Amino acid sequence: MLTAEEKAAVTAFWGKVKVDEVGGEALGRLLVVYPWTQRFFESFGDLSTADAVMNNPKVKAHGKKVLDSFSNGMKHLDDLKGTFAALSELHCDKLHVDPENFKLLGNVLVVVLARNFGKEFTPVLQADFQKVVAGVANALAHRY
Amino acid sequence: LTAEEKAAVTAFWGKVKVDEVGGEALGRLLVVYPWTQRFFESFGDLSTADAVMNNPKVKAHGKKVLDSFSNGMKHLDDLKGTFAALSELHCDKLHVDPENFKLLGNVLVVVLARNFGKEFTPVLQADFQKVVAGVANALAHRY
Amino acid sequence: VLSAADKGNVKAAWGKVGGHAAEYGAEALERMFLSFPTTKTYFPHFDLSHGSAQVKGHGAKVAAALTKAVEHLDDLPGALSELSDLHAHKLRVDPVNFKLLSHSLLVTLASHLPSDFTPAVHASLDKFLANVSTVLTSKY
Amino acid sequence: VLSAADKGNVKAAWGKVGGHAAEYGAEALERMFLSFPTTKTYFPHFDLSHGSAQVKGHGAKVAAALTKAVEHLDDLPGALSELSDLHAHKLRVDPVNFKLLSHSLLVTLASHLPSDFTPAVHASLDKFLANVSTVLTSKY
Ligand code: HEM
Ligand code: HEM
Ligand code: HEM
Ligand code: HEM
């Protein structure tokens, strides 16, 4: 769990930053950096090159929904398990995603925040976001 | 585990030698995954495979580890509660990365296979994989 | 990147396996599918029930590839080139699954070769299977 | 093994890092220690406070090793032989921790080189750091 000071820091940062392209970038980078993850996204069409992945409209659209889910998590940090229970079932029982991949996407998201937000994404603030993405990954893995 | 699965693992576990299997599992962890030796500096000579496997402190510690597993086997509906104290020790005091809990569980499964052969069936092994995953998750909880 | 000692242990262990390699491959697959049911989703066209001729047949193929690896420990990338393309490019097998099969193979070997499966041999076989896994995922 | 394209990307990225390598090494260590506090237990002899001389100095050493790796991409095992023995045999570093430092390095590079840190470059640097990590844990 985050301390009060940490929760305040992540909340203030998340408030100010423009994040409507962050999810798409994170999913795209997941698919490029960890190519086995493409197995799960066959219906999204052309993922054959890095440029195809990053310019794929379905990748961008899906990434936005994924980050919307993360943003929902950020509003319920006291009960991530409850927040992600239904999504946990979907990812385990229906989609067959190994939970190691939840940690990978969380870490990619952190890299994307660093790339987009420069000096304000300090070592202290990043450490706070590492707690959040670990919390989300643990909640998504719970039903496994 | 289901009640019928719990019964199956309980009957099999009845057969396990408490004096030997734990020592073998810990010894194999230290040989196969040598970074784990970092946590056992005080145990003396771990410099070779034969030294590890014949080290009395490894055998003695392995017996305690298996005793803990045996305790887990009697509380399969509340592994979290059962392993709370050990979780504090391993996480807060020893700083063991939780990936290593999975490794030791899997080594134990290999040791059960080596010791019990055809009786350690694919079905029974699958049940024990659930148990050792449960134990690892319970030990990791304080992270 | 296996050491001389590891290569020695792997060749000797696989010699002891001998004509049982295909049987042990089938058992390892069965153990993987039962212990780790998610792995079944790579084989949607298979009957994966006990005694399936598809599991038997696939286990034989996996074992034959491991035999080829044991005979070419100095050049696993070349020997397994076709298999690397299949697993990484075509099938997009998640790297975690190689650890699950490798564990399943060690359980199987320990079961059948209890006198031969010493701590040192266990360590060598673990490294061997990790090396094979690394090659089959080398496109990643 | 790194592809020719990956090697190109790694050399170009490290060129852009240029004179900042030691600074970025120190920042990556700080990010590792703050994000993943278990890693601090390898450095009980350090003052781990922000800006400490030991963290700055160690960051410079890590950066120097990465520079040596970038200059010897065709033979990382030879170039990093001494470091492999240190990390695996003497220090017994848990392999998990290499992923934590590697992530910390990618966060640092993305932070400072946002225009240069493309998806393809990210992928190449990830593979580079994994390869360095594999060499330093090669005794395992
Ligand atoms: C923190 C991590 C993750 C979160 C929060 C998350 C969240 C979501 C959400 C919210 C959806 C449904 C979006 C909708 O309304 O349509 C979804 C679908 C999906 N997720 Fe995830 N996800 C995560 C990680 C992953 C990973 C790592 C993979 C695979 C490597 C994955 C694969 C999928 C797939 C395949 C779908 C269905 C896509 C389709 O409609 O065809 N997820 N995820
Ligand atoms: C399922 C996994 C594990 C179980 C059930 C287990 C169980 C135990 C138990 C019962 C003790 C005795 C504590 C006491 O007497 O108060 C102990 C101590 C210890 N365990 Fe584990 N353990 C596990 C995994 C690990 C792993 C993976 C490591 C290291 C890689 C580790 C390192 C230690 C150490 C260093 C001690 C203290 C030894 C000493 O100096 O006396 N354990 N463990
Ligand atoms: C030591 C590791 C492995 C070896 C040596 C191995 C070997 C093989 C071989 C020899 C084939 C048949 C090639 C052909 O007929 O063209 C094959 C196919 C296949 N392998 Fe593997 N494999 C390994 C790991 C895995 C893992 C971990 C998975 C998934 C969990 C997997 C899934 C498959 C699938 C789905 C096929 C195609 C089956 C079909 O549809 O006919 N393999 N493997
Ligand atoms: C890319 C990965 C890494 C590189 C390039 C690297 C590089 C180095 C270098 C150059 C040294 C100094 C060697 C000398 O003075 O002769 C060193 C020492 C050390 N490294 Fe690493 N390292 C890496 C990963 C790690 C990780 C993951 C850990 C632990 C979390 C770690 C812990 C240490 C420790 C404890 C020392 C000894 C410090 C001392 O003597 O004061 N290293 N490393």
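Numbers in chain C track Swiss-Prot; the residues on display, in order, are 2-141.
Looking at the header, which is where the method is noted, we find X-ray crystallography, 1.5 Å.
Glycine residues also receive a Cβ, built from the backbone N, Cα and C atoms like all the rest.
Annotation source Swiss-Prot lists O2 binding site at C:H59, citing sequence analysis. DSSP assigns C:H59 (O2 binding site) to a helical segment in the three-state reduction.
In the three-state DSSP assignment, the secondary structure recorded for C:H88 (heme b binding site) is helix. Neighbour count (other Cβ atoms within 10 Å of the Cβ, all protein chains): 24 for C:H88 (heme b binding site). According to Swiss-Prot, the heme b binding site annotation covers C:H88.
Listed in Swiss-Prot as a natural variant, C:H90 to Y is described as follows: In allele Y. Its own atom aside, the Cβ of C:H90 (variant position) has 11 Cβ atoms within 10 angstroms in the protein chains shown.
Counted within 10 Å of its Cβ, the other Cβ atoms near C:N132 (variant position) come to 17, all protein chains included. Quoting Swiss-Prot on the natural variant C:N132 to S: In allele S.
Summarising the environment of C:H59 (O2 binding site), the number of other Cβ atoms within 10 Å of its Cβ, over all protein chains shown, is 17. Ranked by Cα separation from C:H59 (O2 binding site), the recorded positions C:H88, C:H90, C:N132 are led by C:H88. C:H88 (heme b binding site) sits 15 Å from C:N132 (variant position), counting Cα to Cα.
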